[PDB]
Amino acid sequence: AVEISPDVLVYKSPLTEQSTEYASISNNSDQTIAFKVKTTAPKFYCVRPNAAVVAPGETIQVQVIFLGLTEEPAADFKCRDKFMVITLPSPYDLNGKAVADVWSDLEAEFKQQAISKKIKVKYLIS
């Protein structure tokens, strides 16, 4: 019962300026989870946080900051950028380490338990 949304991040207005849309991870289970957000276009989006733990009953909001294209908005363009949210059980105390520190161990131990979600991106004039 991990919920990840939305299906599509929609950036509007001047695509020549920075803009922020939001994703969300809610842990409705009884067990702490960890998530990680992968970006196919890291030169254009800043993600924060890109990895974190979510306690039972907690919702974490993820900032997806579009850095903009001070260039050409383009007429009749289809954005192909995508984000992949991967969520895993996080049953161990991190011992002060960051989630990024332990992620590879978590994914190696709990790959079968993963709950993944591919978030698409859309540009909207105007």
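Here chain A follows Swiss-Prot for its numbers: 3-128, in order, are the residues you see.
Per the header: X-ray crystallography, 2.0 Å.
Every residue gets a Cβ built from N, Cα and C, even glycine.
Going by Swiss-Prot, these are the annotated features:
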- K40 to N: Disrupts binding to FFAT motif and causes OPI1 mislocalization (MUTAGEN)
- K84 to D: Disrupts binding to FFAT motif; when associated with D-86 (MUTAGEN)
- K120 to N: Reduces binding to FFAT motif and impairs OPI1 function (MUTAGEN)
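Rounded to a whole number, the distance between the Cα atoms of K84 (mutagenesis position) and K40 (mutagenesis position) is 8 Å.
Counting in whole angstrom, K120 (mutagenesis position) lies 7 from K84 (mutagenesis position) by their C-alpha atoms.
DSSP assigns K84 (mutagenesis position) to a strand segment in the three-state reduction.
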